[PDB]
2 protein chains.
Amino acid sequence: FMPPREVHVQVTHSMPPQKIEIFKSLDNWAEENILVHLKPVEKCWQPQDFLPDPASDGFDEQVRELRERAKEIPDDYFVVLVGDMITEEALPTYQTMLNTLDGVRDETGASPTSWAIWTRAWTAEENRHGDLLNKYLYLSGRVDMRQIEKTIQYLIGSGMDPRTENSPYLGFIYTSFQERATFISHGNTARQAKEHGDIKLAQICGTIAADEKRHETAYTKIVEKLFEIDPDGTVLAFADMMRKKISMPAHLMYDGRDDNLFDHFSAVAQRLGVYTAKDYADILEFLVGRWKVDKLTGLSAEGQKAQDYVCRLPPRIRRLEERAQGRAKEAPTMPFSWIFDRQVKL
Amino acid sequence: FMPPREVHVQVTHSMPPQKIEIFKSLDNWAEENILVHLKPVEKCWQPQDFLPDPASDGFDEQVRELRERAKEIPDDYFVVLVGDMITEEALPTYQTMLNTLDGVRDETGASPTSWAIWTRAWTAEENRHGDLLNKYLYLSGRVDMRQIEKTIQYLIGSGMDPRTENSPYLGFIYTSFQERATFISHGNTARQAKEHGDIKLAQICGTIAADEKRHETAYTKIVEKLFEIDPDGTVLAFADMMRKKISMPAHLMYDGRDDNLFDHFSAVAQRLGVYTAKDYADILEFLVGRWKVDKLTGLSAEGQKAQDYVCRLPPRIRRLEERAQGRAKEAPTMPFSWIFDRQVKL
Ligand SMILES: [Sr+2]
Ligand SMILES: [Sr+2]
Ligand SMILES: [Sr+2]
Ligand SMILES: [Sr+2]
């Protein structure tokens, strides 16, 4: 029952180690510039806001209306939706995954630093995506809660290696990308829920999309500041992430029945257009467009090489990973334990 | 709407910094001696095992029997139960809280080290206490899910400072105690559930108690090994935790209506005997008895002082915090937001 590890060696602390001060200093800055994309807790939605209300006479019809509506949502949609849920539910991983980042560490789990206060606060805002999506799935009864929960144990136990190497540079570039990635996914799970006739589910995806949107604003804004304080090394770390490929935080997914779980899940995301290869390019393309890496000047010989790599990459990815729709045309039908070994088109 | 921080200054890295090697070396040891108190995922229970089964014709009666049964459980019990659930739900915090501990860090979120593999794996086993206890509360409809969810946002956003100061010594002593603490709580929530006539809920606490039991076995076993490799400093760190008081991982609890949430919750835990001050002493007493700190010899002048402090402390706590039951006799009735501003005896 051997789960997956990743196939790359360990790389810890791959950043000039004095540079903990670039971030030490930016403490006040971050307070004024990131700690505002915080909605105060008292103004945030919570999951209860979208699920049947168990302390109302309405509870019964609400659960029943829920389940009826979910019958009209097809099995493939559910696979994708479950994928997302599990990713989201693996949250403790990502709080650790920001807390490995060197300059912007929490040091005591309650550190008064601006970075930490943001970390705790971001985590807190993300942790309710889990609750909501899970309670929703549990109620629909369209999916096998027990396998889904196991996959989660299997995921949290193995974490992920997104190859940030404790670098606040690399990290904040990664999240920037990954956060937009999830917003696009959740955006389409939403649209599509709507088109299948279940607005309440759309609204659930809709809202979650909308949180990530806010986080991507924050995260792009830390990387943007670093393109001013260190144009050389920030392109250098951005070119570094792109060679490495951005591997989504759930690549180690294991249900105990499938060695290509992630691969297979992703095939379905792709087929339904929830998160295609196409989309992948646009995220990089947006990021080059947004960070104005395009317009940077005075770079070292190694910096100039990194720029023209990153800039003319989206065109390339678009094509070679075009011909991976011409692989979703005549693709096999295959079971997923998450839906009781029923079978969706891969 | 200002939440609580803690009233003690920051103390990071308070352990002789070469000692990362004592733990680097103990890697093989830990593999043979801690990574066995791991139940392989495929053999673990998941939350679905204890809740109504939504993809079964049974679903409806099972939810209905659940809620009927929870009407027979009183409001005070639920406050305590909720306390626990929120504590458990704040999980991401504790993964971070082990990952600050110096010698035994995860360094990339997927570190092949034995300590890390145990950390991820412990985390994974604990994260289902959340799912389960939450789903159960949600279904009962006896409590206000939206406040409970907010408290959790308020908790995760502020973390905790249990005063371990990145010390694997201090940390592992702390968890050792705190893990026993939760086992005793969960134990009584269980017994009491049973006495109020709800076996299924008892079984839920029962199981969770049973996980913590295993974890305390593991954690006591790391501290016991340190009483062999460093008798001096491990008593010194144990006497250090006891002067500091062991402040449970939810002390910063905030619902947005109550500045003494934690105090007040705790009052109720106490009143029902779910986790008293009495209990507190027994955990220390058990720990002195189990670690044989009693029988240690050849300590420095500072070590000998630390021993006789820790040894004759349980007697003391027992008495002075005896007369805090004669404060639960004629105590006020007061509302909790978690139960719709209904009123339990504090
Ligand atoms: Sr959760
Ligand atoms: Sr099932
Ligand atoms: Sr029902
Ligand atoms: Sr409500």
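Chain A is numbered as in Swiss-Prot; shown residues: 51-396, in order.
Looking at the header, which is where the method is noted, we find X-ray crystallography, 3.2 Å.
Cβ from N, Cα, C; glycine included.
Taking the Cβ of A:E262 (Fe cation 1 binding site) as centre and 10 Å as the limit, one finds 23 other Cβ atoms among all the protein chains shown. DSSP classifies A:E262 (Fe cation 1 binding site) as helix under the three-state reduction. Annotation comment: Swiss-Prot describes A:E138, A:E176, A:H179, A:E262 as Fe cation 1 binding site, evidence class experimental evidence.
If you look up Swiss-Prot, you'll see A:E176, A:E229, A:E262, A:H265 marked as Fe cation 2 binding site.
DSSP classifies A:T232 (mutagenesis position) as helix under the three-state reduction. A simple way to gauge crowding: the CB of A:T232 (mutagenesis position) has 24 other CB atoms within 10 angstroms, across all the protein chains here. One entry in Swiss-Prot concerns the mutagenesis experiment A:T232 to D or E. Its note says: Decreases desaturase activity and increases oxidase activity.
Here the residue is the original one, while Swiss-Prot reports the published mutagenesis A:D313 to K or R with the comment Decreases Delta(9) desaturase activity and increases Delta(4) desaturase activity. Its Cβ placed at the centre, A:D313 (mutagenesis position) has 12 other Cβ atoms within 10 Å. According to DSSP, A:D313 (mutagenesis position) is assigned to a helical segment.
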Subset of recorded positions (A:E229, A:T232, A:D313) lying within 10 A of A:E262 (Fe cation 1 binding site), CA to CA, in sequence order
A:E229, A:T232
For A:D313 (mutagenesis position) and A:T232 (mutagenesis position), the CA-to-CA distance in whole Å is 17
Fewest Cβ neighbours within 10 Å, where candidates are the binding-site residues A:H179, A:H265:
A:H265
Cβ-centroid neighbourhood (8 Å) of the Fe cation 2 site, A:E176, A:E229, A:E262, A:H265 excluded:
A:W172, A:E175, A:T225, A:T232, A:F233, A:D261, A:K263, A:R264, A:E266, A:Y269
Cα-to-Cα gap, A:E176 (Fe cation 1 binding site) vs A:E229 (Fe cation 2 binding site), nearest whole Å:
11
Which residues does A:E229 (Fe cation 2 binding site) neighbour through Cβ under 8 Å, counting only same-chain ones at least six apart?
A:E262, A:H265, A:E266, A:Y269
Compute the C-alpha separation of A:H179 (Fe cation 1 binding site) from A:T232 (mutagenesis position), stating it in Å without decimals.
12
Inter-residue C-alpha distance, A:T232 (mutagenesis position) and A:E138 (Fe cation 1 binding site) (nearest angstrom):
10
